[PDB]
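Reading through the structure tokens given below for one structure.
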Amino acid sequence: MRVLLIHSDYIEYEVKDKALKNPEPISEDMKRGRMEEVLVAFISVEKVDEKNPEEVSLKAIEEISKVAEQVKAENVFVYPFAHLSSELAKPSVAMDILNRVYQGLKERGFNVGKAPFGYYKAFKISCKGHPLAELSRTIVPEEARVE
Amino acid sequence: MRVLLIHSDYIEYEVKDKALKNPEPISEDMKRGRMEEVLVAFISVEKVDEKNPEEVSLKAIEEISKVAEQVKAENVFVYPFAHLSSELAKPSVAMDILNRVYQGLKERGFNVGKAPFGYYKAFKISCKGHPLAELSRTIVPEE
Ligand SMILES: Nc1ncnc2c1ncn2[C@@H]1O[C@H](CO)[C@@H](NC(=O)[C@@H](N)CO)[C@H]1O
Ligand SMILES: Nc1ncnc2c1ncn2[C@@H]1O[C@H](CO)[C@@H](NC(=O)[C@@H](N)CO)[C@H]1O
């Protein structure tokens, strides 16, 4: 999994065309969204992640939480972004992992937002530009799955 | 080299603290800048690129210019973005390579901008959201 962390003043998105023949169904309310004073987590689910989906999600929740604490962000935005990697995991698995992370983050008590999976989206972001406002993490499975 | 191309309505940046002890010297005018209707090329130069700087540069110039043609973008902005890779090249080489890519695009007749190298920078961007508005490319030399 590849993760690009951007501490921003805001993040806005607007769903455009479907990128997958059949993407995650959503309502009018989800077409667009906006968060402020937020740590934006652009995430690319890689093939390897298919090995131990649960392991990776936990790892990412941990890594993402740590940066949030460091930069002191109470808001985190999970953003499906399939361009941080060129070895992508299949959609079904990707959407699942992305959901766990999101869920795991709310479990940590952060205010969390997200963009819908499987669409091309327009977006506007404003990175603060501090030493810690731009970070990356590569998280891969290191254990066998048990299911 | 890891390249992330974002066709945008605009791009804005403002140089903040230094990220290197010896960053690209700049003036006040360069401290900040803005381009509109532009293909932004976020680039992280990798250690492997060090093997053949010229080669990587050429391929990047052809890939970028190609996507520039596809989205009909006349403006291109070269934006140093280390965090696209975890195996970054030596600064001196990254700098030279970025300049090669800058000049190479400039040569093709595009209006090219280039953000300063070696600093932490705040920025604002607006991605159009079209099918080809977000693309990535990995470009390494032929070993
Ligand atoms: N491995 C993966 N990691 C993260 N996201 C993935 C994915 N595979 C599919 N997607 C989702 O499908 C859209 C088109 O690939 C993806 N959309 C995007 O990456 C938008 N930024 C395009 O504008 C995303 O919603
Ligand atoms: N291999 C490399 N590829 C691209 N850029 C590189 C580099 N090595 C050094 N830099 C420059 O130094 C700043 C801190 O690493 C980098 N700054 C940045 O990546 C900003 N986006 C931080 O806000 C960049 O200017």
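From the backbone N, Cα and C atoms, a Cβ is placed for every residue, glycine too.
As recorded in Swiss-Prot, the features of this protein are as follows:
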type	residues	note
MUTAGEN	A:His83 to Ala	Isolated domain has decreased to no deacylation of mischarged L-seryl-tRNA(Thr). Deacylates correctly charged glycyl-tRNA(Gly)
MUTAGEN	A:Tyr120 to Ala	Isolated domain has nearly wild-type deacylation of mischarged L-seryl-tRNA(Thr), no longer binds L-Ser or L-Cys. No activity on threonyl-tRNA(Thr). Same results; when associated with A-134
MUTAGEN	A:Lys121 to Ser	Isolated domain does not deacylate mischarged L-seryl-tRNA(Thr)
MUTAGEN	A:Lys121 to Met	Isolated domain has nearly wild-type deacylation of mischarged L-seryl-tRNA(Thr). Later shown not to deacylate L-seryl-tRNA(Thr), no activity on L-threonyl-tRNA(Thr)
MUTAGEN	A:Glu134 to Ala	Isolated domain has nearly wild-type deacylation of mischarged L-seryl-tRNA(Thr). No activity on L-threonyl-tRNA(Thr). Same results; when associated with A-120
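This view paints the features noted in Swiss-Prot onto the structure.
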{"residue": "A:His83", "record": "mutagenesis position", "DSSP (3 states)": "coil"}
{"residue": "A:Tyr120", "record": "mutagenesis position", "DSSP (3 states)": "strand"}
{"residue": "A:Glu134", "record": "mutagenesis position", "DSSP (3 states)": "strand"}
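Closeness to ligand 2 is met by A:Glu134, these being the mutagenesis positions among A:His83, A:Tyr120, A:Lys121, A:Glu134 whose Cβ falls under 6 Å from the molecule. Between the CA atoms of A:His83 (mutagenesis position) and A:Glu134 (mutagenesis position) there is a gap of 16 Å, rounded to the nearest whole number.
Taking every protein chain shown into account, A:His83, A:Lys121 are the mutagenesis positions, and of these the Cβ with the most other Cβ atoms within 10 Å belongs to A:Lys121.
With the fewest other C-beta atoms within 10 Å around its C-beta, A:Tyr120 stands out among the mutagenesis positions A:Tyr120, A:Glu134.
Across the fold, the C-alpha of A:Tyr120 (mutagenesis position) and the C-alpha of A:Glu134 (mutagenesis position) stand 23 Å from each other.
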